[PDB]
Amino acid sequence: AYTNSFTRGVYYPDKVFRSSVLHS
Amino acid sequence: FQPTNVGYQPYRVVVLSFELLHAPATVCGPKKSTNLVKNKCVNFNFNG
């Protein structure tokens, strides 16, 4: 069987704090 | 490996890999820590 993931599965890519920023 | 073997001889090797990360340090050098100073211009060192 199947379902859609939607926007799940994003994770913090590194152990650095950042705020108010659009990182890539 | 006979003792009569020069590059034919056995060599022991150790490779040290450093888990260098922007994360909690836990193996560090013998360098001592100071007290902490705030609201003044200072030449700091945190975990290297």
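Using Swiss-Prot numbers, chain B covers 497-501, 503-545, in order.
Cβ atoms are placed via backbone N, Cα and C, with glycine included.
Under its mutagenesis annotations, Swiss-Prot gives B:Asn501 to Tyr the following note: Increased binding affinity to human ACE2. Of all Cβ atoms in the shown protein chains, 9 besides its own fall within 10 Å of the Cβ of B:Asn501 (mutagenesis position).
According to Swiss-Prot, the experimentally introduced change B:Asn501 to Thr is described as follows: Reduced host ACE2-binding affinity in vitro.
According to Swiss-Prot, the natural variant B:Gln498 to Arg carries this note: In strain: Omicron/BA.1, Omicron/BA.2, Omicron/BA.2.12.1, Omicron/BA.2.75, Omicron/BA.4, Omicron/BA.5, Omicron/BQ.1.1, Omicron/XBB.1.5, Omicron/EG.5.1. Around B:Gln498 (variant position), there are no C-beta neighbours below 8 angstroms that are at least 6 residues distant in the chain. The DSSP secondary structure for B:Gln498 (variant position) is coil.
For the naturally occurring variant B:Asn501 to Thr, Swiss-Prot gives the following note: In strain: 19B/501T.
The note that Swiss-Prot attaches to the natural variant B:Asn501 to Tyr is: In strain: Alpha/B.1.1.7, Beta/B.1.351, Gamma/P.1, Theta/P.3, Mu/B.1.621, 19B/501Y, Omicron/BA.1, Omicron/BA.2, Omicron/BA.2.12.1, Omicron/BA.2.75, Omicron/BA.4, Omicron/BA.5, Omicron/BQ.1.1, Omicron/XBB.1.5, Omicron/EG.5.1; May enhance affinity to human ACE2 receptor.
Here Swiss-Prot notes a natural variant, B:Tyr505 to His, with the remark: In strain: Omicron/BA.1, Omicron/BA.2, Omicron/BA.2.12.1, Omicron/BA.2.75, Omicron/BA.4, Omicron/BA.5, Omicron/BQ.1.1, Omicron/XBB.1.5, Omicron/EG.5.1. A 10 Å cutoff on Cβ-Cβ distances gives B:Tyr505 (variant position) a total of 8 other Cβ atoms nearby, all chains included.
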